[PDB]
Amino acid sequence: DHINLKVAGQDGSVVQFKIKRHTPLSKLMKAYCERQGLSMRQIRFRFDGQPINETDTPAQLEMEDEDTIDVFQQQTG
Amino acid sequence: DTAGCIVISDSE
């Protein structure tokens, strides 16, 4: 089946991501970023307080249903 | 409030 992940915005908006455990989280970052209308290099994704790479998967990070991912912004100096 | 639903499919 699909694993329902959750994204918690810094404003309060909740985004539910319906993806599979074999499905790379890379598309997750891009999909959300596309909706924001910005470069993926401007934001940062964190899971369990650790930054996520473009080579990680839900089944690789031992993620479960309702797992929330944090989305921050990079410092512009 | 605001709720967003995104579904991504991967093909291999």
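The residues of chain A that appear here are 15-91 by Swiss-Prot count, in order.
Cβ coordinates come from backbone N, Cα and C, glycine included.
Under the heading of mutagenesis, Swiss-Prot lists A:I33 to A and annotates it as follows: Impaired interaction with USP25; when associated with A-34. A:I33 (mutagenesis position) falls within a strand when secondary structure is assigned with DSSP. Taking the Cβ of A:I33 (mutagenesis position) as reference, residues of its chain lying under 8 Å away and at least six apart in sequence are, in sequence order, A:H16, A:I17, A:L19, A:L39, A:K41, A:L42, A:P72.
Swiss-Prot lists A:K34 to A among its mutagenesis entries, and the accompanying note reads: Impaired interaction with USP25; when associated with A-33. Taking a C-beta cut-off of under 8 angstroms and a sequence separation of 6 or more, A:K34 (mutagenesis position) has the following same-chain neighbours: A:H16, A:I17, A:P72.
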